[PDB]
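Reviewing the structure listed below.
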Amino acid sequence: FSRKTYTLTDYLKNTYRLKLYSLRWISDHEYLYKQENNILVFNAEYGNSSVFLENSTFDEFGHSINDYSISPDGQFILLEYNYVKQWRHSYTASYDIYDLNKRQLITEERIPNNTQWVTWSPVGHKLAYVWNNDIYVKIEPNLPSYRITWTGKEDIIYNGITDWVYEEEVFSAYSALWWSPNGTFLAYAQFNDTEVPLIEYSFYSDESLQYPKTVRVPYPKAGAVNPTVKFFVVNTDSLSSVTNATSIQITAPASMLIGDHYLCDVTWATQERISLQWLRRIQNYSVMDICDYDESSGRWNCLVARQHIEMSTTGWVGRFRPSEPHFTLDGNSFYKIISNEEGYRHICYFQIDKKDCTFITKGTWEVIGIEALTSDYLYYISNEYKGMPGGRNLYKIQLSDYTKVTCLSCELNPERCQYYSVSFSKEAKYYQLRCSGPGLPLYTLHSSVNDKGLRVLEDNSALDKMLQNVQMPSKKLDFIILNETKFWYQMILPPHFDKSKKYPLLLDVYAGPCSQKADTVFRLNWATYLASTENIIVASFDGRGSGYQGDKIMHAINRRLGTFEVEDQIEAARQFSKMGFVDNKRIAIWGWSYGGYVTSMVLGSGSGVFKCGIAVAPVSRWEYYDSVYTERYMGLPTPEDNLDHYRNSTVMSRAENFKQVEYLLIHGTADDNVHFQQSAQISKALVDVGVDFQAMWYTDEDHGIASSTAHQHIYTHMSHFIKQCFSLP
Amino acid sequence: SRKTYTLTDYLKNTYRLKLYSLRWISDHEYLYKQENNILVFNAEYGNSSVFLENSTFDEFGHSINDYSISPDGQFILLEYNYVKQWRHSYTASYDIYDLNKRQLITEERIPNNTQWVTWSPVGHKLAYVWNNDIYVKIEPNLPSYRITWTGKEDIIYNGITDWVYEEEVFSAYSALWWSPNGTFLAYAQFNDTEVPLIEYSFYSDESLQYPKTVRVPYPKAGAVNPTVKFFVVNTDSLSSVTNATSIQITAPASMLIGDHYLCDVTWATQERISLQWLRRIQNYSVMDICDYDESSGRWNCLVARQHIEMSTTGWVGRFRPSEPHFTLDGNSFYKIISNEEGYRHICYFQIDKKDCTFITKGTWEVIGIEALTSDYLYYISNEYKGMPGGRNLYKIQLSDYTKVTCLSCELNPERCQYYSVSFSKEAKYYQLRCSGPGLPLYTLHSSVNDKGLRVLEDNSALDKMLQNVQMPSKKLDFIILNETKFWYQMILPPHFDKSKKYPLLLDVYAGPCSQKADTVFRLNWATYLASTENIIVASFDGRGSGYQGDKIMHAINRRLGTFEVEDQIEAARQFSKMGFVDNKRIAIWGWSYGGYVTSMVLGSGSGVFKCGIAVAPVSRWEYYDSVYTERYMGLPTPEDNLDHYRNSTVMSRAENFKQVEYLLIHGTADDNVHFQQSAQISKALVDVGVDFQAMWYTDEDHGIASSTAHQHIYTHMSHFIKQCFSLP
Ligand SMILES: *[C@@H]1O[C@H](CO)[C@@H](O[C@@H]2O[C@H](CO)[C@@H](O[C@@H]3O[C@H](CO[C@H]4O[C@H](CO)[C@@H](O)[C@H](O)[C@@H]4O)[C@@H](O)[C@H](O[C@H]4O[C@H](CO)[C@@H](O)[C@H](O)[C@@H]4O[C@H]4O[C@H](CO)[C@@H](O)[C@H](O)[C@@H]4O)[C@@H]3O)[C@H](O)[C@H]2NC(C)=O)[C@H](O)[C@H]1NC(C)=O
Ligand SMILES: *[C@@H]1O[C@H](CO)[C@@H](O[C@@H]2O[C@H](CO)[C@@H](O[C@@H]3O[C@H](CO)[C@@H](O)[C@H](O)[C@@H]3O)[C@H](O)[C@H]2NC(C)=O)[C@H](O)[C@H]1NC(C)=O
Ligand SMILES: *[C@@H]1O[C@H](CO)[C@@H](O)[C@H](O)[C@H]1NC(C)=O
Ligand SMILES: *[C@@H]1O[C@H](CO)[C@@H](O)[C@H](O)[C@H]1NC(C)=O
Ligand SMILES: *[C@@H]1O[C@H](CO)[C@@H](O)[C@H](O)[C@H]1NC(C)=O
Ligand SMILES: *[C@@H]1O[C@H](CO)[C@@H](O)[C@H](O)[C@H]1NC(C)=O
Ligand SMILES: *[C@@H]1O[C@H](CO)[C@@H](O)[C@H](O)[C@H]1NC(C)=O
Ligand SMILES: *[C@@H]1O[C@H](CO)[C@@H](O)[C@H](O)[C@H]1NC(C)=O
Ligand SMILES: *[C@@H]1O[C@H](CO)[C@@H](O)[C@H](O)[C@H]1NC(C)=O
Ligand SMILES: *[C@@H]1O[C@H](CO)[C@@H](O)[C@H](O)[C@H]1NC(C)=O
Ligand SMILES: *[C@@H]1O[C@H](CO)[C@@H](O)[C@H](O)[C@H]1NC(C)=O
Ligand SMILES: *[C@@H]1O[C@H](CO)[C@@H](O)[C@H](O)[C@H]1NC(C)=O
Ligand SMILES: *[C@@H]1O[C@H](CO)[C@@H](O)[C@H](O)[C@H]1NC(C)=O
């Protein structure tokens, strides 16, 4: 007692750093690692390394290097510079190519300035880039590029890149280019936003700008005209300087052309077979096409008999979208995470020209991901171990006997490590395990043959020593029983926690569909500061709508957002208050985006449980949020469908009940995702009913509020608000 | 132990000031609206007749927003479907009711979404503007004649002003001027083709899925300004077959050299218009005098008749060149001009003679010329007891300029030191309007012997109510800064005690030619703060303030955010040195220019002010409109005054806000001081790591004047000031 604590300045200035081990596999036995601006090549088997690229090589380059991409064949390296961020994944940059053999920059036929995407072929040294929404291909870095599409037009026709909604909610990527495994075929999507309405907002820029700029983004809100999609494939081997490149269109199924549809997944099975998944605008019916190259005709035929249909009666298909297929090397079969009869997600074995699939996994738990596939074994992550949904462990199923299941991670360090992710080598000969809690992160390399522990890569020993000197908070992960169902919660407990003493409680909420805020992960965040320094219990709760516990829980919120997930956060806090170590006169709630929505809906409930709370960039009314995400859970806002609950599930309609609570409303003006609009309507509804509240806008900040200064400012302002709400010095 | 003047009393408007709004329709009669009845009153004897009974428009179907009766009392305009645009501009539907026939005009009705309507000054001719084009109706029932065809939304404005002309030049949407007999209709044409657009989000009702973007032609400081043309049309010679001929009056040669404004339009006679023009650099103004040639049908503006008004110390006029007051023949006029000593006084101009003769002199200013007869010119000034914040009606004998008589001074010198006036058509009777320091008092008088005829409204009903309330007193006095008198007021709490120490809120505006220390009686937020919370609300008139000579007003020329900021600090500093104020609890607040000066004071690092509130503040002068900014600052070029434009920003003083508690408030739909200005303040404070309170108001303009928003802002500002001064 009476020693150092984890301060707000420690969180903001990043005094206590987590070390990472970010490696990129270049073959079955070698990986690359960036260390003090030197790129090293490492041998997985023996552990030896050499300087692949010297940090001194690009000293007289004349530009600040943002990122590196080396060609699969290790002959060339892309230098990314002049990085200008757009949305979450999208950005623009200039690119130069450096010949490693010749040790010199390619000066002729250069990649243009303001390039939108670049990618190597997965083998060799071929480049496909996007510039002014049009796709270009280079066979050699030094030779001229071949233009593939001519239809590209800013904010209208997107060739090889996503529009706003496809980027954020479908592909989680700017890229809509897919090379074939050998690099013969370049598959691309085309998005058409002609009839899609624009979100318009002011961007104020530097002081020097006299007239504010208006930003105009094609953004389909709930029920609005969506973008249309086409899918094309091009033969890269037969490109001539004389003739234009011939792009063969793959049409979507007849069952999708009936109405509005999305292209939600693209996976190459072999060199001559593409898997395309399509999803109806009502996201309860999805169709997987298997499309084969006709070697004579030069076409792509997608037999109707080969189609695999995935549908839901209880809600929507998949966690966020239809799950990724993992093909056997021959491409005549694949593995896919599917919801079983009991509503739990498990691996299903599909054979191409045979009906149904065979479930290879079962039980009251879920497979999170399929990570690798050999002839002998399929490697997957799940939350099976100790029946803890918030835990993650790497498992291995013998394909010759599905009963032979081996945990590879569970017992490596069972007190320190209960949350693993994995990175396999090109043919899964070695894997990197990445532990992220409940102890400090631990990065370890393994051999697939015997599942032997080779090496430790990073153990965070330097950090461990420093945090021994600091009064750090403990993390309790447990459950409470509501209507005979286990629901999991966590509490960031202050140092030297005392069950006799009564503590003020902040409820940290997200609570979106398929979310998890009660897990075994180690975080140095704002909650650490609040517990360490200010002696606040920061609790999170996974109620109805939360993921990784079966559809019974996750689909409970179907067509009914801002109901059970709101009710359950109130009931969680109420049950925490009835525990002996919580001061029921000092219970707060805060969250971001969906967290902001649920925070606002709880404060507007009239429960009496919550004294104060903070909504950062909240959703206020579901008609204001994008089509793909909102319609997944709510359907369309028509009288025929679910308009009644769209209108019944707003923050604005609960304005009267904010008289009983102290509310802080925060939002960035340049939020391209949850538009400032949503907070603008909350504030106006509170003004209209005569409710006092604190507010704070952030000029030109997006959904992150992630600029160094803005990040420091919001957490400082939010700290002051929570401190004064709980009567703390 | 009586009740106090609460915040609820201010916001729900418990204690109402009664008015007496009259419109003179002749030399001896005025119109007065009472319980939705319009009455005609006889000025001499005081008897009345019901002109329009309130029951007449019960089955009309729409809510009537305003009434306008024709000069000849034969028709009445019914204004309904009122949709407000900017401060003066709005759109409405109009019906005309025939008083003779006792029936609504059913045929050839005024269009829906009409932008302006006005009667001829005599008879029953109507001129209206619709889709930015002027129309004329000779009879209400007959079809209208189209005058202009060039009108186009946001581009060509015929007969109506654009944004900047409305707000900063004419203080009116109307750019339409009839001749004294209804013969000629003069109009201005504004061209906003190359004027850049301010763009801001309007979120509207909850139901609207996609926010609207509002696009307004708005010239910021240094930007491309609107161009102006001036036309005159003969309404007597309008044909149903042939198009109407508009004769252009060209601006003087000294204005066409560069960028200019049309700043005043005044008919002298039936055959004469006076136009005033102002250069974009507002140190040079030209009055033109234009006569109708009956033979050619042209308007000729002889070069020798031109009158030039210029300033070396600053800008022309208080805000613009002053209006001329013509003698009945129109061969002479009177005009308030700055004299050799820098004080504003009446100057006698004869049309074909150079220069003018000064009729008034002294260390005080003429505010306005109110009426003109063959015998007397009636004017308001601040002469009485050498009080700049006092206003009184005077009368000067035109046959002997030494014979000056105060008509208002001695009517009730304890109750009334602030008068405005409304004369009848030929100045036979006048309504005096007292505004303070006591309750407002409305009295009618006869010009002949200056006899007090009648009391119209004395606010006796209010007097009774305020006896039950612990009301705050007002002290108006001065302090000595560099051997100069500068005036201040203080709203002192009830049962004020000079032995006890009180917290002080400094209420600031301090814009060029402003006055916040006066003798006017106000029931406002300051009344609540003094009555209930026992706070001294002080205001101070420093360098830049008006009605005290150019030496003071022009001290801030090309130097905004300097001396007016310094002097508010020094005023507060001197108030702290008084024994009855707590120097550890001094706050500052203001709106627009007040918000700018509040921000600049808090960013000074003086240590005088603990906290303050900037509502809809200007942050950088490059963000505010051309006409206002360039009047005081010149152009933002390296050639001119860009150095001080860049040195006079709130953003550059961000570091010093670490030492103070700052509340920054702004409406998102502010068309005047754009939300931009607060958006750049906030970003600069975040960028240098300064904590501050903030509050935006969705879809509120510069007023923040909607019932709910008004209640909310003053509640939020109350909570902030209370917690800053540690008040129960
Ligand atoms: C991205 O997505 C948008 C739509 O969301 C799409 O733009 C649309 O393109 C179609 C097809 O080109 C347009 O419909 C055509 O319009 C023309 C006339 O164009 C003018 O008028 C329309 C409104 O009426 C405007 O929108 C447009 O801007 C122009 O001002 C019609 O003449 C076309 O009719 C033909 O097709 C019919 C059906 O086959 C025939 O029956 C008819 O006789 C016409 O025949 C012509 O085409 C035949 C093709 O087989 C040919 O055989 C004939 O000989 C003859 O040439 C047609 O209705 C639609 O208006 C556009 N909408 C919008 C909002 O822009 C983009 O093209 C798409 N972009 C990409 C790259 O995929
Ligand atoms: C409102 O103001 C704008 C200018 O701000 C006027 O538009 C301008 O009109 C002139 C007319 O002389 C155009 O110049 C001419 O252009 C043609 C070619 O189009 C050329 O052949 C002629 O010799 C002459 O130079 C000018 O281009 C045009 N500018 C713009 C920006 O449109 C407009 O006429 C004004 N409208 C009214 C009703 O007063
Ligand atoms: C570059 O590499 C050298 C040798 O490994 C090392 O000493 C130096 O710190 C590096 N330079 C940096 C980090 O700028
Ligand atoms: C590792 O050692 C072997 C044998 O000396 C060598 O050939 C190989 O290049 C080394 N690998 C790396 C990555 O340096
Ligand atoms: C990118 O911009 C710079 C600066 O204008 C220019 O020197 C360079 O040539 C441009 N890049 C290409 C590929 O043309
Ligand atoms: C390729 O197609 C485009 C039309 O989209 C055309 O401009 C171009 O001439 C074509 N190229 C050749 C070589 O024919
Ligand atoms: C709407 O919300 C109210 C209040 O939460 C609830 O009583 C009602 O059941 C909801 N459902 C419908 C269909 O209106
Ligand atoms: C109409 O006028 C009479 C006085 O003539 C007044 O007493 C009455 O209240 C008025 N009614 C309305 C509805 O304004
Ligand atoms: C006032 O009284 C006189 C005499 O009866 C009358 O002629 C006049 O019309 C009255 N005026 C009004 C406005 O009622
Ligand atoms: C104005 O609109 C109303 C309907 O709102 C219509 O009855 C009327 O005819 C319109 N007036 C004119 C003069 O066009
Ligand atoms: C009046 O001028 C307009 C064009 O400005 C035209 O439409 C109309 O025909 C003209 N009428 C006559 C009689 O010249
Ligand atoms: C009004 O004055 C003008 C001056 O030109 C004249 O033409 C017209 O006849 C006069 N009208 C009346 C009604 O006296
Ligand atoms: C700028 O403003 C500062 C205010 O502290 C003043 O000291 C200085 O004299 C001014 N000079 C210029 C060029 O702004």
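If you go along the chain as it appears here, the first residue is 1 and each next one adds 1.
Backbone N, Cα and C atoms are what each Cβ position is placed from, and that goes for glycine too.
Sequence-distant neighbours of A:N48 (mutagenesis position): residues of the same chain at least 6 apart with a C-beta under 8 Å from its C-beta are A:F42. Among the mutagenesis experiments that Swiss-Prot reports, A:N48 to A (Swiss-Prot position 85) is described with the note: Does not inhibit dipeptidyl peptidase activity, interaction with ADA and homodimer formation.
Long-range neighbours of A:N55 (mutagenesis position) (same chain, six or more residues apart, CB within less than 8 Å of its CB): A:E36, A:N37, A:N38. Under the heading of mutagenesis, Swiss-Prot lists A:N55 to A (Swiss-Prot position 92) and annotates it as follows: Does not inhibit dipeptidyl peptidase activity, interaction with ADA and homodimer formation.
On its own chain, A:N113 (mutagenesis position) has A:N82, A:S94 as residues at least 6 apart in sequence with a Cβ closer than 8 Å to its own Cβ. For the mutagenesis result A:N113 to A (Swiss-Prot position 150), the note given in Swiss-Prot is Does not inhibit dipeptidyl peptidase activity, interaction with ADA and homodimer formation.
The 10 Å shell around the Cβ of A:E169 (mutagenesis position) contains 22 further Cβ atoms across the protein chains shown. According to Swiss-Prot, the mutagenesis experiment A:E169 to L (Swiss-Prot position 206) carries the following note: Inhibits dipeptidyl peptidase activity.
Here the Cβ of A:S593 (active site, charge relay system) has 20 other Cβ atoms within 10 Å, regardless of which shown protein chain they belong to. The annotation active site, charge relay system is assigned in Swiss-Prot to A:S593 (among others) on the grounds of sequence analysis.
The feature active site, charge relay system is assigned by Swiss-Prot to A:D671 (among others), with sequence analysis given as support. Classification of A:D671 (active site, charge relay system) by DSSP places it in coil, neither helical nor stranded.
Residues annotated as active site, charge relay system in Swiss-Prot, with sequence analysis given as evidence: A:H703 (among others). Counting only residues at least six positions away in the same chain, the Cβ atoms of A:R88, A:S593, A:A617, A:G668, A:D671, A:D672, A:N673, A:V674 sit under 8 Å from the Cβ of A:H703 (active site, charge relay system).
A sphere of 10 angstroms centred on the C-beta of A:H713 (mutagenesis position) encloses 25 other C-beta atoms. What Swiss-Prot notes for the published mutagenesis of A:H713 to A (Swiss-Prot position 750) is this: Inhibits weakly homodimerization and dipeptidyl peptidase activity.
Quoted from Swiss-Prot for the published mutagenesis A:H713 to E (Swiss-Prot position 750): Inhibits strongly homodimerization, dipeptidyl peptidase activity, interaction with CARD11 and T-cell costimulation activity.
Neighbour density for A:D671 (active site, charge relay system): within 10 A of its CB lie 22 other CB atoms from the protein chains shown. Counting only the Cα atoms, the space from A:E169 (mutagenesis position) to A:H713 (mutagenesis position) is about 29 angstrom. Filtering of the recorded positions A:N48, A:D671, A:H703, A:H713 by Cβ separation from chain B (threshold: under 8 Å) yields A:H713, ordered along the sequence.
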